[PDB]
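Undergrad: Please see the structure below; I have some questions.
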Amino acid sequence: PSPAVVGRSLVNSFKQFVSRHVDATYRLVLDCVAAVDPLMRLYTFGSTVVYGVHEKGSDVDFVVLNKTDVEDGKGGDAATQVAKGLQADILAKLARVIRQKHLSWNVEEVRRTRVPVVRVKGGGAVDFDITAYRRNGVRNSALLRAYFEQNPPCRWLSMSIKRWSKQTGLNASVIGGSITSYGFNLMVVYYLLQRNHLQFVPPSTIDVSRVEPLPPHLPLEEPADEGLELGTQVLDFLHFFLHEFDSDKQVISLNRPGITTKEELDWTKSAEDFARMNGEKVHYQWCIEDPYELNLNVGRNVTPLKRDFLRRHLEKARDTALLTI
Ligand SMILES: O=c1ccn([C@@H]2O[C@H](COP(=O)(O)O[C@H]3[C@@H](O)[C@H](n4ccc(=O)[nH]c4=O)O[C@@H]3CO)[C@@H](O)[C@H]2O)c(=O)[nH]1
Ligand SMILES: [Cl-]
Ligand SMILES: [Mg+2]
């Protein structure tokens, strides 16, 4: 279809969607964190901070932090066994308090993973995750927020790809998905930066000691050109990731302006024999560099099977206006 046909279908799929309740949740959680240790900062991150709007089927992410974690505003995050042990421990404690205060709520401590996390379902249309002692999640939400503030309307491209990636089964929330919603946001931003619709923000300029624990609403307008700006962006995104991004030689990166190579990171076939993450092999078929973590591939679950699926789906979106027409 034309940019206009695509832009118009997408805007109609979002007309139901356009229509600071977080504060009340924040406070309920801090009631709990204060019961463990009252000197503890509670910080919001996730899409609610990236977008500045609180979505539909959308939970909130919080992290617990010490005064001195917050002062070490640019400190990296230890991947040691000591580092995780410590965080699993403070979340044990906070989990016990949540449960004592709120009987209706399910509170699960997840252990299959790189990052300890406590997962809360209240049922009332209230879900959230609490992590502990980590700055990179508030850091990278703040950076993608920086980027979307440059250009408020660009969030419609972002949101359109988020929803599609769940519809196609590519998204890591779905069984058999390989890139998280977070990884797709790195891709959209990377794309936008290569078209010159955003000026580069170096990742080291983001300081946790300077971010608002619960940041302001960034209002979302309806596209006023009937979605022409939008369907042109969608169609371009997909062209760029199909016939412009060289997945065999290049890495999707936000650490640098310009191209990053698989070769300069040692993100090669040889390296797949030696790289492991969660007692499992890491794949360097579709390479996405985390801005803050050491030598972390966000597309590390994109096996050669899943790299094929992604091409296939990027082609189908060209015709169906991201599965809307
Ligand atoms: O691979 C990831 C995935 C998520 N994130 C951060 O967590 C935020 C919300 O992620 P969500 O996928 O809703 O829930 C996550 C987070 O609460 C937590 N998490 C996971 C990975 C991580 O690096 N940091 C982190 O806090 O684990 C859960 C299961 O993936 C994103 O916006 C990112 O800033 C990442 O930094 N890396
Ligand atoms: Cl193309
Ligand atoms: Mg979450």
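By the numbers in Swiss-Prot, the shown part of chain A spans 3-21, 27-332.
This entry, so its header tells us, was determined using X-ray crystallography, 2.3 Å.
The backbone N, Cα and C atoms fix where each Cβ goes, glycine too.
So Swiss-Prot lists these for the protein:
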BINDING   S54, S65, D66, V67, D68, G144, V145, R146, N147, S148, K169, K173, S188, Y189  UTP binding site
BINDING   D66, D68  Mg(2+) binding site
BINDING   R121  RNA binding site
DOMAIN    237-302  domain 'PAP-associated'
MUTAGEN   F52 to A  Loss of catalytic activity. Moderate decrease in UTP binding
MUTAGEN   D66 to A  Loss of catalytic activity. Does not affect UTP binding
MUTAGEN   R121 to F  Loss of catalytic activity
MUTAGEN   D136 to A  Loss of catalytic activity. Does not affect UTP binding
MUTAGEN   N147 to A  Severe decrease in UTP binding
MUTAGEN   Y189 to F  Loss of catalytic activity. Moderate decrease in UTP binding
MUTAGEN   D297 to A or N  Severe decrease in UTP binding
MUTAGEN   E300 to A  Moderate decrease in UTP binding
Undergrad: Out of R121, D136, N147, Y189, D297, which of these mutagenesis positions is nearest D66 (mutagenesis position) by C-alpha distance?
TA: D136
Undergrad: Near ligand 1, which of the recorded positions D68, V145, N147, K169, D297, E300 are found, taking a Cβ distance under 6 A to any of its atoms?
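TA: Near the molecule: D68, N147.
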Undergrad: I'm trying to understand the geometry here, so how far is the Cα atom of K169 (UTP binding site) from the Cα atom of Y189 (mutagenesis position), in Å to the nearest whole number?
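TA: For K169 (UTP binding site) versus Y189 (mutagenesis position), the Cα atoms are 9 Å apart.
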Undergrad: Take the Cβ of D297 (mutagenesis position) and count every other Cβ within 10 Å, whichever protein chain it belongs to.
TA: 20
Undergrad: Measure from each Cβ of the recorded positions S54, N147, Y189 to the atoms of ligand 3 and list the residues where some distance is under 6 Å.
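TA: The recorded positions passing the 6 Å Cβ test: none.
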Undergrad: Looking at the recorded positions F52, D68, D136, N147, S188, which has the shortest Cα distance to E300 (mutagenesis position)?
TA: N147
Undergrad: If you run through the domain 'PAP-associated' (237-302) with DSSP, how many residues end up as helix, strand and coil?
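TA: Tallied per class, the domain 'PAP-associated' (237-302) gives 22 helix, 10 strand, 34 coil.
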Undergrad: Could you check which of the binding-site residues (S54, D68, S188) sits closest to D136 (mutagenesis position), going Cα to Cα?
TA: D68
Undergrad: Between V145 (UTP binding site) and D297 (mutagenesis position), what C-alpha distance do you get in Å?
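TA: About 14 Å separate the Cα atoms of these two residues.
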Undergrad: How big is the Cα-to-Cα gap, in Å, between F52 (mutagenesis position) and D68 (UTP binding site)?
TA: 5
Undergrad: State the Cα to Cα distance, in Å, between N147 (mutagenesis position) and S54 (UTP binding site), rounded to an integer.
TA: 11
Undergrad: For UTP, with binders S54, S65, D66, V67, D68, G144, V145, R146, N147, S148, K169, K173, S188, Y189, what's the maximum Cα separation in whole Å?
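TA: Largest Cα to Cα distance for the UTP-binding set is 25 Å.
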Undergrad: Report the member of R121, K169 (the recorded positions) whose C-beta atom has the most other C-beta atoms within 10 angstroms.
TA: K169
